[PDB]
Protein chains: 2
Amino acid sequence: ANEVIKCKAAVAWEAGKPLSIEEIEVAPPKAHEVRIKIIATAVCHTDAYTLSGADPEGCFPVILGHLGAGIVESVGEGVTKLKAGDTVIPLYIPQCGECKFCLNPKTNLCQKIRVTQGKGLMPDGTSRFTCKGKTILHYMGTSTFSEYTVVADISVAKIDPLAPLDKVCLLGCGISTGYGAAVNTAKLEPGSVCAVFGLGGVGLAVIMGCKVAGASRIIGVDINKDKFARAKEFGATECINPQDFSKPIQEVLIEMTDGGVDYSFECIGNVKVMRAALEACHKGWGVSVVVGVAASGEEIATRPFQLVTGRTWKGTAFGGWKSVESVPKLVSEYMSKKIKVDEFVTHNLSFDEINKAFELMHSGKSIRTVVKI
Amino acid sequence: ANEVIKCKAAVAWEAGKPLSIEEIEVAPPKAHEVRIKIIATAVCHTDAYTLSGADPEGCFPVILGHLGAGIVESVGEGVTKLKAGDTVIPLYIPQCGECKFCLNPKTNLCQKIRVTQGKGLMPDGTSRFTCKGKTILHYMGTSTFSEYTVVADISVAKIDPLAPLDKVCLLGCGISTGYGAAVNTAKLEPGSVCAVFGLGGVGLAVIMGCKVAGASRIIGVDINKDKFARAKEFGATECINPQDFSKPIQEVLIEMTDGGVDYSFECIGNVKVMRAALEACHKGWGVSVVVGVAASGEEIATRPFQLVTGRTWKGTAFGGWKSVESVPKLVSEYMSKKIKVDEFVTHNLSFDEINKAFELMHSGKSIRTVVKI
Ligand SMILES: NC(=O)c1ccc[n+]([C@@H]2O[C@H](COP(=O)([O-])OP(=O)(O)OC[C@H]3O[C@@H](n4cnc5c(N)ncnc54)[C@H](O)[C@@H]3O)[C@@H](O)[C@H]2O)c1
Ligand SMILES: NC(=O)c1ccc[n+]([C@@H]2O[C@H](COP(=O)([O-])OP(=O)(O)OC[C@H]3O[C@@H](n4cnc5c(N)ncnc54)[C@H](O)[C@@H]3O)[C@@H](O)[C@H]2O)c1
Ligand SMILES: [K+]
Ligand SMILES: [K+]
Ligand SMILES: [Zn+2]
Ligand SMILES: [Zn+2]
Ligand SMILES: [Zn+2]
Ligand SMILES: [Zn+2]
């Protein structure tokens, strides 16, 4: 019988402070839940945003983390598609396959468990984590900063048993988001002229997608020139630094492309750049995709003339991938070398050093850091 | 040979003043120009915008008007596809068929003569209008408020010679814009749930297009309930007045559609309503179209979360129709009764009462007023 598990986890007792390595208890999975042994995890800006306390919806104490790969340790009642030993990736965007969103080909935003998930709880309204006599909340329905986590059975992607978990955990968010922004949201055509604002992991993934799609010109934009080299390796035909020009960045791009780009992607989360990305698009057919998540309250703006004269403004969540059915396919594309993952890993750390992963992220010295549990 | 023509035209001597019927002189057409006898015309908010003096680009004196239908009186050298007697509709959006925009199937914004057209001149850099010894400017490459006008040969659509000119002159802007916003810009699918903000001529044309496309629900929105009857005649399944509700109109629409509409169209020119129209769209797949050119200056805004979670923002000025090739097809659709035009005409006036057409438009008493030259 499934017993309570005593293991290590990185707990955020309060905002603005380092994660605390603690000994916690993980309850067995209830009906339609899956307990996963996390093998590898990584840190994302979203985790840091919540940890800083700047996130209006952030609640503590909580076990953060939404990028992970592992093995099913046990399943609850009613679970038949998954079993102990299955190789999996936890998903913050689930796929129940029965709601109006899952049934609609135009979206991947399953709403089946969003309410409880937003509160850091399992679908039944409770948490499976406890530490020092306190209930600890879940995060983004995944909580990967633990040796063991429990997730809703619709938040699990079963993947290739041969996949290297110390690499594919990155497909949990960033890589899939950027890649999908190109092939799913923008659906750019061969020969397309593109501009990518922000050359971090997300921007590099967008570039990767543009390349797969057959883009002719891919202009990388970043205020940190140290990001240009890798952007080039991923496919950027050239890179520019907004700081090297007096004119607004959109005017520079328009001049370079004789009118503007066919597709632009904002991978920073800056509302001013999001406007710039839209205005950098070509009149008549340009399309700009917001990939970055801006801070609460901030608004994007532009003159309606921009839309009336042909430009389209879009956005994407997890690259538009129907999670449960698509993540396994993404793993397979990586295994077959259609897409890259290893090239995103710039650092490797042990679980006890998880806080250093956040630090490296602030310094802008890394792309992705994989934490070995 | 083609001689100078002495006729009457409604001249706008200065911003903020009524139009004046004056005796003017119209020069014969030069190379690649066409002189047209205008039979019927109509006024548009755009003409009024320029006339008010609010348009930063407006210059005087000028002969306004861009909605008309007439007969070719004569053609200049080099013109072979058109001849005296041809039934035509002048176009403010030309189609040279050779520029970057004409060659791209995703747009209809021909740029061949935009520079001179913006200055109220023919492609050769001069005007064909004079009045009392003064040069009078052209407008939107059409200047339909004259018994005779001269336009670039790429600004002419040759139509069915049996078409009633006192009706099809309306296809010169609004009707084509609204109809096209539905079938070209939005490309809504059968069964779609739509919302149309503004029930004037443009909004009615959008409704007409949604019905042609097979929409399951078409919710008309207007603060003037007197516009509801005709909206339902055109196909609206429901009509709502924002003033009847205490909460924001987007919240109202979301509630009556269990999440929001599949497509929304803003046909008012109000930036606040444009934002409402976007936010009224369904999460994951909603699309909002800003219909028609609005007044420059004000910006539209929203939180990027709206786009990241699936909504798309678009716009259109002329409904996306490649002008020279499609306007004749629209006339044919009217002749075959696929689309309506007669139903838009609520008033008829003589040329010397042209100012009353402006008054009727601003009072909200009319949908479309046809002015007989
Ligand atoms: N929509 C989604 O589903 C989705 C998924 C994952 C990540 N996010 C968002 O994507 C964004 C990027 O993630 P990341 O891991 O690549 O972050 P990152 O910090 O590693 O990369 C951001 C890059 O933007 C560059 N940058 C910052 N300001 C700039 C400016 N003004 N002009 C040009 N470049 C500038 C930075 O130098 C850095 O290279 C964040 O907002 C993240 O939250 C969204
Ligand atoms: N200066 C300009 O360029 C200018 C000015 C106004 C409108 N626009 C264009 O005019 C076109 C509309 O043309 P039309 O002939 O149909 O105009 P119209 O004036 O006949 O119709 C506009 C309708 O909007 C309704 N309306 C106004 N404010 C409302 C609100 N807050 N909420 C809901 N309904 C409201 C009005 O009652 C009217 O029925 C649009 O394409 C718009 O972009 C341009
Ligand atoms: K596309
Ligand atoms: K569509
Ligand atoms: Zn993330
Ligand atoms: Zn679902
Ligand atoms: Zn008009
Ligand atoms: Zn052209």
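Numbers in chain B come straight from Swiss-Prot, and the residues shown are 2-374, in order.
The backbone N, Cα and C atoms fix where each Cβ goes, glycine too.
Non-local contacts of B:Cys174 (Zn(2+) 1 binding site) by the CB criterion (under 8 A, 6+ apart in sequence, same chain) comprise B:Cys45, B:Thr47, B:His67, B:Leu68, B:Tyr93, B:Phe319. What Swiss-Prot lists as Zn(2+) 1 binding site is B:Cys45, B:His67, B:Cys174.
Taking the Cβ of B:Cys100 (Zn(2+) 2 binding site) as centre and 10 Å as the limit, one finds 17 other Cβ atoms among all the protein chains shown. According to DSSP, B:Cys100 (Zn(2+) 2 binding site) sits in a coil region rather than a helix or strand. Marked as Zn(2+) 2 binding site by Swiss-Prot on the basis of experimental evidence: B:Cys97, B:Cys100, B:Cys103, B:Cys111.
In the three-state DSSP reading, B:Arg115 (mutagenesis position) counts as helix. Quoted from Swiss-Prot for the published mutagenesis B:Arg115 to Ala or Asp: Loss of FDH activity and loss of activation by fatty acids.
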For the recorded positions B:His67, B:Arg115, which Cβ has the most other Cβ atoms within 10 Å, all shown protein chains included?
B:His67
Can you list which of these recorded positions (B:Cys45, B:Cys97, B:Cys100, B:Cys111, B:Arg115) have a Cβ closer than 6 Å to ligand 7?
B:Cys45
Taking the Cβ of B:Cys111 (Zn(2+) 2 binding site) as reference, which residues of that chain separated by at least 6 in sequence fall under 8 Å from it?
B:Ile94, B:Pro95, B:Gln96, B:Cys97, B:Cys100, B:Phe102, B:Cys103, B:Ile155, B:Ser324
For the recorded Zn(2+) 1 site formed by B:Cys45, B:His67, B:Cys174, name the remaining residues of the chain with Cβ within 8 Å of the site's Cβ center, in chain order.
B:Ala43, B:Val44, B:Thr47, B:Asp48, B:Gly66, B:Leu68, B:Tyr93, B:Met141, B:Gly173, B:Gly175
Candidate with sparsest Cβ neighbourhood (10 Å radius) among B:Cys45, B:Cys97, B:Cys103, the listed binding-site residues:
B:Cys97
So which other residues, same chain and not among B:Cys97, B:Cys100, B:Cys103, B:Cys111, have a Cβ within 8 Å of the centroid of the Cβ atoms at the Zn(2+) 2 site?
B:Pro95, B:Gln96, B:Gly98, B:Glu99, B:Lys101, B:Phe102, B:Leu104, B:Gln112, B:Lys113, B:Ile155
Among B:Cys45, B:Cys103, B:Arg115, please name the recorded positions whose Cβ is nearer than 6 Å to ligand 8.
B:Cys103
